[PDB]
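Undergrad: Provided herewith is a single structure, encoded as structure tokens, for subsequent inquiry.
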Amino acid sequence: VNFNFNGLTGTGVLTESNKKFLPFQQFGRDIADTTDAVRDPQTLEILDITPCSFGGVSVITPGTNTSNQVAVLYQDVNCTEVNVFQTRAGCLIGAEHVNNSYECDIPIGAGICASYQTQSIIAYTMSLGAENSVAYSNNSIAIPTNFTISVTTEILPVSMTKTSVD
Amino acid sequence: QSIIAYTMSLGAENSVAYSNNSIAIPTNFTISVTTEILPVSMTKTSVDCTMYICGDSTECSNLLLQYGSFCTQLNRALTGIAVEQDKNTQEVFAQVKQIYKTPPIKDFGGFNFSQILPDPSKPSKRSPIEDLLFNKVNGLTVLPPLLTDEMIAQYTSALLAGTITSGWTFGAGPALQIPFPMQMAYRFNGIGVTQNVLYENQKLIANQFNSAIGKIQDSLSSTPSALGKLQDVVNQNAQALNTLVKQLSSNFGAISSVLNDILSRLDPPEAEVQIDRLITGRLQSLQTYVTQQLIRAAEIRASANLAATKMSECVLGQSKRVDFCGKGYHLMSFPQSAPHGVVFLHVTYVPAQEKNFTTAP
Amino acid sequence: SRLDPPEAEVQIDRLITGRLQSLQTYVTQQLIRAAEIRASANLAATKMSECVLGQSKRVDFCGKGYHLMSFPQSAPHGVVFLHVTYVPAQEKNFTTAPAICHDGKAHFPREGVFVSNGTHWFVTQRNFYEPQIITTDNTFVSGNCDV
Amino acid sequence: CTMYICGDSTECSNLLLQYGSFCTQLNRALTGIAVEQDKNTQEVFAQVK
Amino acid sequence: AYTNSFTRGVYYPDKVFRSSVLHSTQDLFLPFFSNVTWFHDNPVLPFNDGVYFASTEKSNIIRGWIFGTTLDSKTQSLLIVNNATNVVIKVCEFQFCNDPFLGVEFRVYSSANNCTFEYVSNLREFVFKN
Ligand SMILES: *[C@@H]1O[C@H](CO)[C@@H](O)[C@H](O)[C@H]1NC(C)=O
Ligand SMILES: *[C@@H]1O[C@H](CO)[C@@H](O)[C@H](O)[C@H]1NC(C)=O
Ligand SMILES: *[C@@H]1O[C@H](CO)[C@@H](O)[C@H](O)[C@H]1NC(C)=O
Ligand SMILES: *[C@@H]1O[C@H](CO)[C@@H](O)[C@H](O)[C@H]1NC(C)=O
Ligand SMILES: *[C@@H]1O[C@H](CO)[C@@H](O)[C@H](O)[C@H]1NC(C)=O
Ligand SMILES: *[C@@H]1O[C@H](CO)[C@@H](O)[C@H](O)[C@H]1NC(C)=O
Ligand SMILES: *[C@@H]1O[C@H](CO)[C@@H](O)[C@H](O)[C@H]1NC(C)=O
Ligand SMILES: *[C@@H]1O[C@H](CO)[C@@H](O)[C@H](O)[C@H]1NC(C)=O
Ligand SMILES: *[C@@H]1O[C@H](CO)[C@@H](O)[C@H](O)[C@H]1NC(C)=O
Ligand SMILES: *[C@@H]1O[C@H](CO)[C@@H](O)[C@H](O)[C@H]1NC(C)=O
Ligand SMILES: *[C@@H]1O[C@H](CO)[C@@H](O)[C@H](O)[C@H]1NC(C)=O
């Protein structure tokens, strides 16, 4: 709502407060000079002021080269305010969340990753790799008998365009 | 007691008894564990330029369109930083393709390892040392990291498990099991000390190792400044953000710091001028904040590159670079996670009691 | 064209301030990008010196595995390194021990582990299985069997 | 910052207060650099006890 | 006589709730360990930027104040009398006595013209500022 409590104005969501004000204090202010609570001028109820939810809207999708289906993530927005999955990163709409873990494909934040699978976009908690217990003991040893040479490519930038602006 | 002033000493003097015919060799040796703390990442702050400058006001939002891409470029720069923070985290911790685990039977010779290994008692599945490291530390949002503390911890558990059960073999390829005493024997051989020294004193070395690990835990608990580098990084970002909010409440020459008051009190022909002054001030402030962040980010990236190199050379192998992996002759190291960073426990060989024997070239 | 000097001066001053601020931002962005490029160039120069003109012992500095050599290739605005590394492939469980007891003397491998075929002990290099007969010419003696 | 911008002038010194912490942040940044220079010197030379 | 104010004289700058925060504010305050005058009588004293008043009475002897400029009916003045169960705050063009006092009887002023305001509602410390 757009509120005005006596002389305190602004826009926000008001909820019941669990704070205890002194008999003469009319409003609360945080460490950044932002009003975060008011006393109701009529009924002496203390109300907390929460800024109205907002956030970036990002589209998570495999490229249009494969499918034109997309999923949309609303960052830091609860799903009651907007396949609907509420995650730690926000409200994710259009992805089917699954239990099977995989290597992370496209990052959505908070460990949750999405992938295009056989087809739809899914959300899952990412796996960090296959588990491999080592057969540790105090008396046994393993040595490669058929070694392989590996050639890998490492690419580094060295220079950039010498732009000169008068 | 009083405050005194003096010319500082640079350390105690120690003349070396140099001569052409006499040599001193440590009869005994001490394993040293030191703690090196490096930052890896910083808070992924994202500030919406338009929403920050023009707080839900149509007149300001329209006036802001005359500044072209300034807001777009600022949002892009902050996005780039936010992405870089996850790149840095993966580069530092995600260097292992498999998740290794220690055996149910911890027979590591009294080399405890309890303080560095995760336990099943805490719900966080972190080590006692990790427990100490964690417990002792407007139009803008904060994005969560891709790797949560639990996920980062799983990575350190895996790296620690590989270092303990397979030495350096898992870093260079497949994990090859080896008894821990022989792993120590190879690491001793790697610094010019024959493996029989380790085997003859193995019991002494293991009991001795526990006191060193327990001391690491006590040193970190006792000294509040031990983690100053990570708290300093946190403090720098908190100050940067608190600076922006205070700047928003400044006037910058305007008749009033509140945009709604400007619109209410002045007609468009005058409000436009007061708004232009507020827009210029707030845009300059946001430019300064982004510039400060880009610089801080570069320092963090340099630190992350050092931390990634340090883990690769100190954890996944044995270093021959003097003082790279702590003071003394490097034997091994163990990573531990920390808020926004990594802590390395460096295990080094240090000569202790030298003697003068008779010698010749 | 549209405004007389007394007004044009003001509109020009506004354009000059805006364009100067924009140019300042562009230069600041470039200086930062340049610093990152220089850090990258310093890494590339170190990488060539240690990976191309020699053999590196820094783990994962010159690629994954045990570095053997590398070959530089040029690229637009940069350098590409082809890293040639030795990687263990097929390990086996052989029979072993930390030391051998002979006449009460403790025999330690000069190099390698006390590998075997499950029955007769042998000795072999740490990074490649090639079992050798355990002899006095590939071991050394220190201490005794009770330590 | 203040002494540089407002050379001992009351009117300027008061007008400068409308810019908030700009001078504070600049003084802080320069202090941080000054401290870093001593940290760098100790790190390079003070490696022996 | 004079005494040491020590750390007394702090008051809440405004009607704002703050929790576990350090707040920096500039206002008219009594300096710490400042010099405050100890009176035993009741002469006319100056009022500068504001006045800090304190008393340690068990018999409630001091129970009112006069504030103003002329205090002789020429200008409006504020008279406070915390009497019995009713404290009266009244602003009028009081013609005050040259030695005003209350009895145990009220002899504070002889006249009260152009009345503009009336309102009725150990160690005691007060701060008075306009
Ligand atoms: C990209 O496009 C090409 C042709 O347009 C297609 O063959 C290829 O599969 C595409 N890749 C993906 C990931 O869709
Ligand atoms: C969404 O709203 C419900 C109802 O108030 C609340 O309980 C829940 O915690 C909210 N989710 C988030 C992420 O705030
Ligand atoms: C994962 O499995 C648990 C039980 O095994 C179930 O309760 C949960 O809903 C599953 N998650 C998904 C996304 O299906
Ligand atoms: C080693 O690998 C090569 C190439 O794959 C193969 O030709 C050869 O048979 C292998 N030798 C052994 C001993 O496994
Ligand atoms: C070496 O130091 C340890 C720990 O102080 C001690 O227990 C041991 O007796 C010492 N041995 C020698 C050779 O002095
Ligand atoms: C590990 O540390 C615990 C802590 O009390 C101690 O009780 C135990 O004996 C130690 N054992 C090993 C194997 O380190
Ligand atoms: C080493 O030699 C110097 C002189 O040659 C002598 O003063 C010193 O005491 C010697 N140290 C020991 C432990 O003998
Ligand atoms: C290595 O030893 C473990 C147990 O000691 C065994 O399970 C595993 O199969 C062995 N590997 C080979 C190749 O024999
Ligand atoms: C082990 O290797 C040796 C040499 O190749 C061979 O003579 C012996 O038969 C093999 N197995 C046993 C029984 O030790
Ligand atoms: C105290 O005296 C004043 C004198 O004007 C009078 O107005 C007030 O009512 C008295 N108090 C009580 C309790 O009557
Ligand atoms: C009576 O008081 C009012 C205050 O509102 C003042 O303006 C007026 O002049 C006073 N009477 C005389 C005669 O001054």
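We number chain E the way Swiss-Prot does; in order, the residues shown are 27-66, 80-143, 156-172, 188-196.
Note that Cβ sites are derived from N, Cα and C of the backbone, with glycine treated the same way.
As annotated in Swiss-Prot:
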- E:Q52 to H: In strain: Omicron/EG.5.1 (VARIANT)
- E:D80 to A: In strain: Beta/B.1.351 (VARIANT)
- E:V83 to A: In strain: Omicron/XBB.1.5, Omicron/EG.5.1 (VARIANT)
- E:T95 to I: In strain: Iota/B.1.526, Mu/B.1.621, B.1.1.318, Omicron/BA.1 (VARIANT)
- E:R102 to I: In strain: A23.1 (VARIANT)
- E:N121 to Q: Partial loss of biliverdin affinity (MUTAGEN)
- E:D138 to Y: In strain: Gamma/P.1 (VARIANT)
- E:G142 to D: In strain: Kappa/B.1.617.1, Omicron/BA.2, Omicron/BA.2.12.1, Omicron/BA.2.75, Omicron/BA.4, Omicron/BA.5, Omicron/BQ.1.1, Omicron/XBB.1.5, Omicron/EG.5.1 (VARIANT)
- E:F157 to L: In strain: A23.1, Omicron/BA.2.75 (VARIANT)
- E:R190 to S: In strain: Gamma/P.1 (VARIANT)
- E:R190 to K: Partial loss of biliverdin affinity (MUTAGEN)
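Give me the structural setting of these features: burial, nearby parts and distances.
TA: Residues within less than 8 Å, Cβ to Cβ, of E:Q52 (variant position) and separated from it by at least 6 positions along the same chain comprise none. In the three-state DSSP assignment, the secondary structure recorded for E:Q52 (variant position) is coil.
Every protein chain shown contributes to the tally, and the Cβ of E:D80 (variant position) ends up with 4 other Cβ atoms within 10 Å.
Packing around E:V83 (variant position) is summarised by its Cβ count: 10 other Cβ atoms lie within 10 angstroms of its Cβ, all protein chains included. DSSP assigns E:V83 (variant position) to coil in the three-state reduction, placing it in neither a helix nor a strand.
The number of other CB atoms found within 10 A of the CB of E:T95 (variant position), across every protein chain shown, is 8.
Secondary structure at E:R102 (variant position), as computed by DSSP, is coil.
DSSP assigns E:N121 (mutagenesis position) to a strand.
E:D138 (variant position): 9 other CB atoms within 10 A of its CB, across all protein chains. Secondary structure at E:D138 (variant position), as computed by DSSP, is strand.
Within its own chain, E:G142 (variant position) has E:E156, E:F157, E:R158 as residues 6 or more apart in sequence whose C-beta sits under 8 angstroms from its own.
Cβ neighbour count for E:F157 (variant position): 11 (other Cβ atoms within 10 Å of its Cβ, all protein chains included). DSSP assigns E:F157 (variant position) to a strand.
Mapped onto three states, the DSSP output places E:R190 (variant position) in strand.
Around the Cβ of E:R190 (variant position), the number of neighbouring Cβ atoms within 10 Å comes to 12.
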Undergrad: Taking E:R102 (variant position) as the reference, which of E:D80, E:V83, E:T95, E:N121, E:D138, E:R190 (the recorded positions) have a CA within 10 A of its CA?
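TA: E:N121, listed in sequence order.
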Undergrad: Please report how many Å separate the Cα atom of E:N121 (mutagenesis position) from that of E:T95 (variant position), as a whole number.
TA: 16
Undergrad: Nearest of the variant positions to E:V83 (variant position) by CA-CA distance, picking from E:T95, E:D138, E:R190?
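TA: The answer is E:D138.
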Undergrad: Closest to E:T95 (variant position): which of the variant positions E:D80, E:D138, E:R190, going by Cα position?
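TA: Closest candidate to E:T95 (variant position), judged by Cα separation, is E:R190.
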Undergrad: Listed in sequence order, which of the recorded positions E:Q52, E:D80, E:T95, E:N121 sit with a CB under 8 A of chain A?
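TA: Near chain A - Cβ to Cβ under 8 Å - we find none.
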Undergrad: If I take the alpha carbons of E:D80 (variant position) and E:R190 (variant position), what is the distance between them in whole Å?
TA: 18
Undergrad: E:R102 (variant position) has how many other Cβ neighbours within 10 Å of its own Cβ?
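TA: A count of 15.
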